Each structure stands twice: as structure tokens, then as C-alpha cells.
Amino acid sequence: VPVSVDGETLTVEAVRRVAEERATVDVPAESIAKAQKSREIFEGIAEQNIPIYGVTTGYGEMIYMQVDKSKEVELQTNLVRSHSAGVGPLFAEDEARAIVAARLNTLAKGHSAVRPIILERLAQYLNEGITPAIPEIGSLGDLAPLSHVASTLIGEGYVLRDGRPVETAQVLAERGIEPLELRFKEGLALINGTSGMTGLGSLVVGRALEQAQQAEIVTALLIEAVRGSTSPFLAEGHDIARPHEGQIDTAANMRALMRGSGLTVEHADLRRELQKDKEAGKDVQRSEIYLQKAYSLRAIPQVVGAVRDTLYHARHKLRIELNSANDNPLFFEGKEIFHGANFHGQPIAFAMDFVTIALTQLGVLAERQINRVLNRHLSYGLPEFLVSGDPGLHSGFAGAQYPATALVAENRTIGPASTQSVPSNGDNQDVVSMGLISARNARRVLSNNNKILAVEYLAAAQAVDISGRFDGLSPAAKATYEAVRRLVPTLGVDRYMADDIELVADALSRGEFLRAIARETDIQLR
Amino acid sequence: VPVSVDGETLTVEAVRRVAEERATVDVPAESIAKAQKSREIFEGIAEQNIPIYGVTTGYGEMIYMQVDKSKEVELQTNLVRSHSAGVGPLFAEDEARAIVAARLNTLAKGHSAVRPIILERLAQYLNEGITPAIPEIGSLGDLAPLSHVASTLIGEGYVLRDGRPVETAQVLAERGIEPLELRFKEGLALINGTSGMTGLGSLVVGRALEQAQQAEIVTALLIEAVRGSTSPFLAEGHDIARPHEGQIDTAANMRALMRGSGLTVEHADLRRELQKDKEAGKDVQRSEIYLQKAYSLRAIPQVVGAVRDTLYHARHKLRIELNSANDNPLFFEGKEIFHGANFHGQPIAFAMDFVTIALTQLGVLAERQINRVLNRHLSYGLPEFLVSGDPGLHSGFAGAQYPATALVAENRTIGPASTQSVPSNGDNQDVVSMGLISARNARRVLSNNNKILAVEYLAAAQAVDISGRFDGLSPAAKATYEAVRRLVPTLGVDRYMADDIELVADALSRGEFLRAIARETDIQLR
Amino acid sequence: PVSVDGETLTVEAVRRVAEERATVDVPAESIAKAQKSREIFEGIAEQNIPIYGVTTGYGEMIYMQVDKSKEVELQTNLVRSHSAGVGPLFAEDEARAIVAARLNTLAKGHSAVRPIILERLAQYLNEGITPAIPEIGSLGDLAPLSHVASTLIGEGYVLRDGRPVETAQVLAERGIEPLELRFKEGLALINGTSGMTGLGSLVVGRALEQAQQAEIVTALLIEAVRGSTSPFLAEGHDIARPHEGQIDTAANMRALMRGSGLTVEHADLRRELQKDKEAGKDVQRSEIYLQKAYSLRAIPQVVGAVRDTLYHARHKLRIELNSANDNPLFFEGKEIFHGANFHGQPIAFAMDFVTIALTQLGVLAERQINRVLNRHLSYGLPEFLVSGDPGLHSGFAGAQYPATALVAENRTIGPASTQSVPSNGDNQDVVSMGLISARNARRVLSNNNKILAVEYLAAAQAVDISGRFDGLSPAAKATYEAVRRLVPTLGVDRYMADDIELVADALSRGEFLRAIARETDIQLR
């Protein structure tokens, strides 16, 4: 409001605002200036029929084919058409916008020799709601996807409005816009980069962090519902003993989340309760008190911490990628044309595969915490499967655990894609990254975690009123509880659960519980 | 027309007719008789408040909870409600019908103690177009999915008409049907089985074989377009040398497919051409003739053969499963109630994971054959990337290869699910199969292969007119070619390919090319 | 002398102690705040108050209370009953890297272990008494460490010239008196991530050298095939795509190829190709390539990405090494901290990512091999680099297979940090499987030396088969001589297995990299 795509300072969060919240995009004057001057100089060199990859030569393997400058526009135009071969589902609006935003930023950096008109047109599509119908499958890491985008820039292909693809040509006339004509290198620079995987992966990682937070939120509530120890989160054990950035953060968010609880216990109270309970048992005596709780309720900082570490690394790679010249060849001033491979998404390809893994484990932990409260032998006194009435006759959450358990297994069948290169194009592309497959894998696990966490939020809230511990909950926990209960009623007798779960899962995919804390508490989560 | 669901002779093909072609289902009189008598006897035992799993006891872990027969209907009813917790996408109509058909057949076998009314109602939904809105995710292998189905049987849950879920209750009134009331063991028997994975997997495997066939079809065309040797398919090398059932079949389908070709060559001609070409070169001389062709055009029987073997094994397991009492506990006559685990989908869980693998390789082969014709160094004289005009200025199929290459990598990231058991329900379900995850994995690779093969059919047909070899094609090849060309025009100048590919892929998902051969030739493919 | 102070231990330091038998010393400070911590702590144990592992049961058995009068029995029963490692025994250097990691941990000072524990550990390392540690058993590292903790109390087995021998004889046979485990000593010895952190350290240190050796031969090959330098120019990375790793690889590629007579500047190519074009307003077919294939052009991007992953891993390992990954923990007038710093999730992720990264590194090396062996892609060289009559001779045609096979095998290795399975009742309901993660990485690294070994040979072969040895820059000749000094050129074809394994063992020793450093002074990042 409005975001500045200068190819230098764009952030993941900024990309999400443009994509999700329809924030206005704006290409700075100094950027348009850099572009204009670059175009003029580059035009003077192309005008001399000099050999320049994809400007005066065929593409990929057919680079050995020389094309005369008299075929300037045809060259770039056949490229986009013949490469618009994406298949499969179409990306949602917010996803397609992130990809376009990422492209625009790439070009706006100034090392692509694109006419300002292109930067202008892209931003116009974003600012005016013209969303390309981008097919998800095709890139080897992102020709196909970007080619489909590039098509709408010239009045071709399809734009995705209302979820269905509509012939771009028509929508443009229905808006007064006049199709562009691709000039020297412009079709190439529009598709020869990592904007597909970088745009989608930004959204994924931004939410991933939000999912880490909401994961911390529910976990805090559960700990308060089952009255666990707060010892595991004492700052000394992390800030001093094992200083892993993410571990330190999660520990801090946990302490803030539970500040003000009357339900949680402190190690000092735990041991005293044991000391007085071992009043005169013998030498070796079996107690009922647990000086410590299971890993699922004590190793949260280590596990969720590592997830964060992975998440921070990915955001850092994305930050650098968003503001890079994901293109080839590249123009600089007073230098020869750079002929390299900055279109290779390996860096992001690796990042997103790691996210997949990290999120998969984040879901593993959630799953076990669910199992934790549903198993009477581990819930610390809660009725079996949170049944509030007559067990047996009622299963309570018994069935609701399955979709969560099945999801942990499903996320585990998704393998790394960044290592699955297959040589194509006459062996010219002997090594690729498949980065867009990696990002989608991550999007899938992310989406799946929402369902798992949803079952967790419902269980916690249910655990709270069954034990009748609502008055003891901390402020944050009461916020979390009310947010859940405002959507789904407490479980009396057994009832259809599918809708309840899918309802909280949607609340989760839009940061609801993260909002509840922001407007109900003074807590500032990392 | 009409299929007989007797729980004894149902076939995969029969299941597909009910699902895909809306074939009428019919439960034989002897089956209804077996049911009625079973119900009467079982009712007399339940009536004696005797302990029977899920009839007079709680479910899963809560089996230790005893329920009085006075809670007959509530017991079964809470079960279905509380277990209707599926999440994610809803299965298509044909998929949901296969699952219901599989359930009905299970019960109709007679060892489930269900009232004939249930068999009657299920068949009524199938015969009258009442399709349940079954969520894809939830089963640990298939409670959730079947529970969602069971809901519509009692006027609850949702039915999927027009792709959207609509409150069952309403649709029933809009049809005059009156909701059933679940009696002793009826809610349990409706959800306690493998019908989810068995119904979906039947469709998958049936098509899988069709995909193997259409894979053989395109391969035959390609071999004829590039004039390869027919030697690799001589019956002696398989029927005698390496008698693998599927290998023998593929070899036979290849010989029939190419019978009548003028373009293919025979080893006897190949060597003579070499003998006369080595006219006086020296001792060691470099020729341009290849006595043999690459694996992609010579090992088709071995590779596609193994795929078939795997496919036949899966169909055989499914055949046995479809006609089994996927339920628990089970009733027999003059015996104690059987209390086991025939609900465990491991057998099918394993089968579908193998299908995933086998199909993945089937796509690997297709991919390489594509690469084969697009690479001028391997296409045997074809213009680079099948460009018919000025290469470089035109890329031809250059871009169209990517979605196919990317798909091979995507299918490779799908790992086995049958081994991903996670213990749930208070450790009562310590070992499960995840069979429905396995079947969906297989459905995904199947769906993906269609796209890969589509790119292959377009390339072959393009390869045919570019070389101008249409008059030499065998009858089957001309059939295949015309079927392709009837959908997509020959590639002149470069153009948007996305629609072309997606068009042939759809033709492929409905057996078009398999039909073209059936109405244009006298060929009977195995 | 490597200073094991639980504060500054480095990955490279760990290697020196493990591979080069570097001597270790525990600083007076560390050994001081050890006895002290031990002092206050011991004053807590006396009062017989609840303290996990010290006066309680283990894992899910924490409900069982244990009176102080069982101080030695507790620690001993623990270590002996958890010594259940199976499978192969870690190698001497591996077993060593683990021990060092555990010491550094207890030298941090918050484990409250008697100083002789840190002392005796250092002695084992300083005297060559290596524990026989089996590789399997850890859920991420009780068992692996339980075997280490045994040798300390004169039990289990030590590793002598390859085989496991009773710690009993070896100790008596060396004039050492076994120890007696006191309060919390047994638990502290086995309650951490020392196996995975230790092994991971060796793996990451070597991974980085592999990235360096991948670049070396890559440069050789790019030279032997007359590739373009355009792809590595600083503007394309330092300016256009600031990824640390990418920049580093580009720099090394410029340094390695520095002063070559076979390489071509883009300007020259442009002028070369242009000169080869007729006029009109048409499209021409040329035999020149303005750009070379990805395997010879996208090295900075791919290898740089690998480096970024290796850098992040070293980072996590450095933090973990100098961390108190033990439990419970002790502090100054603070309640006894009861957490889970024994959870290897952080390193489990790091190593899983390394496995992935190294696998791509191998994919790239392999495709370059394919690149040079295929006459349609080698840019001139003879098919499969045959010197004499092809067909009659296969050349390197046969050597390519194990290379292509390894890429496939590496791809069958999946992430382990996510395959947690609940055990110990349900007390350990979420674990990391980090030591499996480290071992997956160890395997891919090992397989990459084989893939590279083929590449190094192919490179030398292509050099003296095209006759460009005099055009090779200083670094290139160094690499070349390095190979010939081990394997001669290939005239007629012969048994390849020995040459390959020879160049592979050499690679795992740093024979190359060492050569560029000696014969060139070039400082590779």
C-alpha cells in the first residue's frame, strides 16, 4: 500500500501482500530509468545483428541456429507460443499473482534489457486484477508456467477469472488495454527465470512461519489443559545451553504464551510434590507423579526450533532470489553480455525441499500431541478419547484422530524433487532443479498440516471444558479457546465431525488464531 | 446391464461399468436369501445381550466398554457420526460409485449379518444416481470414507451432485426415499472394510491396463515412423527364451499392431544392408547403420511386460478382495462369531503401491521415446525437435517435451504408503496399511502418464507427416495417426501447445485410441 | 593442540582430532567450572530430592523413585542395559569424532559431571583407545553413546586394529584403572546428540572438500573441452545473484581456470560465430555454440546451492558442538533445568539436507561425465574417449556405468529426520533419527568420490587424447599430473576397477585440492 518492486528490496511479506491482500505495486522512477537506458543501449547492440543468445539465435539446443534481427518479433513470439505447454491444475489467484510479482521484480532490477513498457504492463495486470491462468505442471526449474503468463501480455493464452480460464484477448478488450508486441529479448526475459517457484515458495514460507506460530499457540493451550511443567521453556536451557536461533525463539513464544497461567506447574512444585509423596515408601518406590512429561510436551523448543531454523534459511534464500536477475543472458553497462545460468532454480529448489521436510516433522509433533490427549493412559486424567458422556456408547474424538494420523503418513510419501533431474532438450538441459515441484510439495504438506492442527485445536478446547479448567487458562489460552469455540461447539454427544474440522482448518489457513492473540493479548510472537 | 453383485463373481471390469458407465446393479435372490436368514439368526444372538464386538461393546480401544442391547441403534448411529471425519477433496462420481459397489458386494456375500434392506438401499443409490460425497483423506486402511457413505444411508452427511456436496436429507425427500435406521452391527459393517481402496483401485488398475495398451499403440506408431527393426518382437525371444506372461503379451500386441507395415525393417534386411555397406572398409570400419536400436525402441516387451505382470497381480488381488467379507466381526452358520481383522487393507495396500511403481516406469519409457524423436542425433534423420520449417526461428516440440520430462520427476517423488503405518487409537491400531493413500498415489501416476503419452502421440503423428511416411504406415498405425489428427492439426509454425496436449490426454483417459483400433482394424489387443 | 572447552570447538577442529590424531586438552577454566558445578550439584543429590536420571527411573520409568543409596547401581544398570547397538562398528575416526563431541559437551559445564569424566575421555583420545561403537540403535544417540560409556567403566568393547576387544584387557594392558559412575554421570555420558553431531562434523567437513574437488575437476574438464568463461564472471553472481555459495563457486571457478590457453572469452566466441555467418535476412545453421550446456555453464548455481546447504549445516554443527546437549541441566542458583536438549532434530534436519545437496552434486558430476563421453556432446573428442580403434575398443564406455548407477542409488536414500516412531511406552513419542540422517549423508558422500573418480580419469584421458596438455592453466596441469601420478593414460582398454577405486580413495584423502594448494598457492573457498 503500495509495495515497491525495485528489484532490490522486495520481501516475502511484501510479495504476500501483493498476492493475498491485493496490495498496489509500484515500480520506482529510478528503476524505470535504469530500464529505459538499458533498453536503449542494448537496442543499439542488437541492432548490429551481433550474436546474442535468444535474441539473434535459436533457443536451448538450437542456439547453433543464427537468426537475423529482421526476425526480432517473430523470434520472441514463437518462443512464448511453443513453450506455453503447461498442463494440470491452474494456480489460484494469490499464487499466480506472487509469480507475476516475482517476475516483475526480477526485470525491474535492470539487468534484463526489457522496455519499461513490460514492467509497466505487468504492474498494470497486478494493480488492475488481470490474473494469468498459470498451469501448475511443466517447469524443470520455470519455462512453461512463465510462458503461459507471457502469453496474456500479448493478448494470447488465458486469464483466470472466477476460477475458470478465459481467452485473454477478450478480457483485454473488455478493459480497454491493447496487447503488447514482444521485441528483442522480451519474450525470453519474461519466461527464463525462477519466478514460478520463487513466487509460490514465498507464499508457502510466509505461511509456514505462521503455521509454526499457530502450532506454538495450540501447544501452549494443550500444555495448560494437561497442566504440564514450564521448566522445558526456561530461557537458560536455550539462550545459554543450546543457542539455536529458532530454538530460542520458540522457547520465548512459549513463555509469553503461557505467562499468567494458573494451570501450569513449575519444576520446583513438581519435585516437592514427589518429595512429600515419597514420604516413606522404601528405597525404590513406584509413584504416580511425573517429574517430566513426554517428549511431545517437553521437546517443543528443539523440534519446532529446528523447523524455524529451516524456515528462516528458506526465507533468506527467497529474499536474495526475489531481488536477483533470474534471467539470461544479462546486460550490464560497459561489459560484454553475460551468458550464464541464473535461471537455474537449484538454490530455491533445495530450500523448498527442506521446507517440506521441516513441515512434515512439525505435523508429526502435532499428531503425537493429539494422540497424547486422546489416550487415557497418557492424557493425565482425561476421559478416554475426550468422551464427555458414556464412553463406548460414544467415541468422542476417536474417529477424528484418524484423518490426522493418516495425514502424517501421506506427508511422509512426498520425496525431495530438487535431486530428480532428467536430461532434456537434446541433452542441453542435462541438469535441472525441479524447484516448482519442490515448492508445490511444500505447499501440500503446509495445507495438510492445517488439517492436523485443526484436529488439535478442537481436541484442546474439548480437553479444556471436559476437565473444567477454563478459569485457570492464561489470557492467551482463553483467547485461543474462545476462537475455537466461536467456530465449533463443545462436543456433547457424538456428531458429524468433517465440517467442524474443515472449519478450523480454514480458520488456520488464514491466520485466525494468530489474529485472536494479537487483538486479545499484549503478546508479540516471534 | 445388469451387473450381479453376489459377493462371489464381481470383476474389476464389472465394477468399472457400474462406476463409469452407470451399469445397473442387481443383488441375486440367493444372496438376499442368505442375508435374510443370517440376519434372523444373528438377531437371535444379539437379542441375548451376548458380547459381540461393535454390537454390544464400544469400538476400537473402547471394546472394553459393554453396551446393553437396549442401545442397539444409538450404538451404531454414534459410530457413523463420530467417524465421519474425512477431509480434503471429494471423490468424483465414478470413484464414489466404485467404492459403494465394492461395499455392497462385500455385504451381499452374506457373512456380515446385514438386513436385506441395506443391500437393497445401497443398490438403490447406485441404480438411481444417488452419489455420496466421499472425502478422499481420512482412512488408515477405510473408516472415515465409508462413514461418510454410511451417513447418506441414514439421511445424513452429503451427496455429491454436480460436483458440490448437498445435504443428503434434502435429496432423499426430493426423491421420495425414506432414510434407514441403523440396527445391530449395520453401521459397523458399512464402514469396517477395504471398499474405499478396493473400489478406487479397481478403476485405477482397469485403466492401468488400458494405459499399457495405448502405450503399446503409440510405441508401435513411433517404431513405424522411425522405421525400426521388428526383430525385438519375434515370438521366439519371449514365448521360448523368457516366458514372462506380460512380456509375451506385449510382444504379441506389438506384432499385431505392426502387421502390414511397409516402413518397418527386418533384421535380415538390416544385416544385408550392413554387409553390402562394409563393401571394403578395412577391418574395423565406422558405419551409419544400426543393426539394433536403442533400448527405448527394443526393450519394450521386457519393460512394458513387467508392468503388465505387476498389473495382472494387482487385478488378481482385487478380484479376490472384491468378493471377500471385508468386515468384522463375521457371521457363519453353526459357528462362533469370527473376531478377526479382515478389514485390514494390507493385501491391496501392497498391490496399489506396486502399481504406482510399475506405472512410474511405464512413463519413464514413454518419456525417453519422446526424447528419442526430438533429438536429431537419435531420431534417425528427423529434423531437430520435429520442426517442419526453419529451426531456431521455430522450436517445434522443444517446449512440449518439458511437461513430459517434469512429470517423470514428479511421479518419482511419490513413495510407497503401505509401509507408513502410524499407531493410533490408544495403540489399538498399532499396524495399518494406508491402502487408500496407495491407491490414490497410483491414480496420480496414472493420470500423469496420460499427459506424458499425449505428448508422445502428438510427436509421433508430427513425426509421420514431417517424414512424409503416412502411406507406409500399417493399418493400425494409420488408425492411430488419424485419431490424433482428428483432434489436433499437424504442427506448422509454432503455436500454443497447452490445449493440444490436454486434448489428447483427455482422449487417452477415455480409451479413444484403444477404440480407434477396435473399429478400424481387426486387431484384438491383449 | 585442540582446545575442548565446550565453547569454541569447530567442525574442522573435530576432524583434526579424529583423522589426524590431533591432541586434545580441556582448559583449566572448563575443568574448573566442572568440579564447581559438580560441587553444588552433589549437594543437591545428597538431600535425596527428585532429579531425573539421578534419583528417578529412566524414560517412561521416571515415575520410579530411587533413593541416593543406589547412586552407582543406577548409572551402571542404565549404561549396560542401553548398550544395545547393532550393525557395523563405526570407523576409528568416526568413533573418535563422537567421543570428542561428548567431551566438548560435558566441558560446557552444565552437566554437573565429576571432572575425571572429562579427564578420562580426553585420555582415551590422547592415547589411542577407541571405543567399538555399533552404528545402529540410536533414535537421535543413547545406544551408540552407551557403548562409549561402557569402555569408561572398563566394560563393553574397544576398537583394536579393526576388531572389538574386551575393554577389560586393553585397560589393564595399558595401565589404566576403570571408573565408577557416580550421580548423573552415566546419564550425562549417553544423553545427547554426540553420535550424529560427531559423525555429521566429519561428513560436513568432507562434503565441503568434495565441493572443492568437484570444482577442481570441473574446471579441468571445462578447459579440456574449450568452454566459455562467461558463465563465471563476477557480475553474474556478485552483482546479479548474491547467493553466498554461488559467489564462492564462481570465484573458485575463475581462480582454477585462471591463465588457461584452451578457454574462450565470450567476446572471442561472438566474433568467431559472427564471422561464420552469411548475410541476407535469414536464419543460418552454425556449428559453433555461443553457450555451452548446463553441466558446463550452470556450475555456480548448482554447486553454490550445495555450498549454501553445507554452510548452514556447518553452522548448526558449530552451535550444537558447543552446546550442553545433555539433560537435566545445572546452573547458578537456578532450579535443575528439565528440558530436551538431547533432541537431535536440529542436526537431523541439517544432515538430511546435506544428503539431498550432495546427491545433486553427484547428479551434476555424472552428467558432465556423460557430456565428455558422448561424441555428439563432447565438442570434438572421440566417442567414449577411445585412443585406438573404437568398437574394437570401448574406452571409458564401461567406466560410465558405475557413475550412472550411483546417482540412482543416492536417489533411493530418503530423509530420516521425519520417520520418527514412538517408543519407550509413549514417553519418546517424537524423535529425530538424526544418526540415520548423518549416515545417509556419509553414504552419498562416499558414493560421490566414486562418481568423481570416474570424472577425474575421464578428464585426464580427454586431455592427452585431444593433445591440449600445454594449453592447460597452472591449476589444470596440477590436477592432471595428480591423476597420472596415480593412473596412466588409457591406450587399449583394460581392467578399470582398480584405477577408479584408486582415484576415489585419493579423493577421499584430499589428494587433489592438496595439489592445487601446493602447486599453485590458489586459495579455494
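Note that chain B carries Swiss-Prot numbering, so the residues on display, from first to last, are 11-151, 155-539.
The deposited model was determined using X-ray crystallography, 2.5 Å.
Yeah, the Cβs are placed from backbone N, Cα and C, and that goes for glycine too.
Annotation comment: Swiss-Prot describes B:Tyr63 as active site, proton donor/acceptor. B:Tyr63 (mutagenesis position): 18 other CB atoms within 10 A of its CB, across all protein chains.
The annotation substrate binding site is assigned in Swiss-Prot to B:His93, B:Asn205, B:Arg311. In the three-state DSSP reading, B:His93 (mutagenesis position) counts as helix.
What Swiss-Prot notes for the published mutagenesis of B:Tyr63 to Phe is this: Complete loss of activity. It does not affect the over-all structure of the enzyme. A coil conformation is recorded for B:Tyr63 (mutagenesis position) in the three-state DSSP classification, outside any helix or strand.
Annotation of the mutagenesis experiment B:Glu71 to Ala in Swiss-Prot: Despite a decrease in activity, it shows lyase activity over time and still produced some amount of beta-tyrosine. Contacts of B:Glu71 (mutagenesis position) defined by a Cβ separation under 8 A and a same-chain sequence distance of 6+ are given as B:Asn438, B:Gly439, B:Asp440, B:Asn441, in order along the sequence. DSSP assigns B:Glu71 (mutagenesis position) to a helical segment in the three-state reduction.
Non-local neighbourhood of B:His93 (mutagenesis position): B:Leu156, B:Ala157, B:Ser160, B:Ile204, each in the same chain, at least six residues away, with C-beta under 8 Å from its C-beta. Annotation of the mutagenesis experiment B:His93 to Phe in Swiss-Prot: Complete loss of activity.
The Cβ neighbour count for B:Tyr303 (mutagenesis position), using a 10 Å radius and every protein chain shown, is 12. Recorded in Swiss-Prot as a mutagenesis result, B:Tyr303 to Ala carries the remark: Despite a decrease in activity, it shows lyase activity over time and still produced some amount of beta-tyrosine.
Under its mutagenesis entries, Swiss-Prot includes B:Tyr415 to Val with the note: Complete loss of activity. A sphere of 10 angstroms centred on the C-beta of B:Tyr415 (mutagenesis position) encloses 26 other C-beta atoms.
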- For B:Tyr63 (mutagenesis position), which of the recorded positions B:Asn205, B:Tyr303, B:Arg311, B:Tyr415 has the nearest Cα in space? B:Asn205
- Query: From the Cα of B:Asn205 (substrate binding site) across to the Cα of B:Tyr415 (mutagenesis position), what is the distance in angstrom?
  - Reply: 44
- Note on the structure: Rounded Cα distance in angstrom between B:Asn205 (substrate binding site) and B:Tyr303 (mutagenesis position) is 59
- Message: Looking only at B:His93, B:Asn205, B:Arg311, which the record lists for substrate, tell me the maximum pairwise CA distance in angstrom.
- Response: 52
- Query: When C-beta separations to chain A are restricted to under 8 angstroms, which of the recorded positions B:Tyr63, B:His93, B:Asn205 qualify?
  - Reply: B:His93
- Task: Looking only at C-alpha atoms, tell me how far B:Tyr303 (mutagenesis position) is from B:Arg311 (substrate binding site), rounded to the nearest Å.
- Result: 12
- Message: To see if you understand the setup: which same-chain residues, six or more apart in sequence, place their Cβ under 8 Å from that of B:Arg311 (substrate binding site)?
- Response: B:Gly241, B:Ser242, B:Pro245, B:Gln305
- Message: Return the count of C-beta atoms lying within 10 angstroms of the C-beta of B:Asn205 (substrate binding site), excluding that atom itself.
- Response: 27
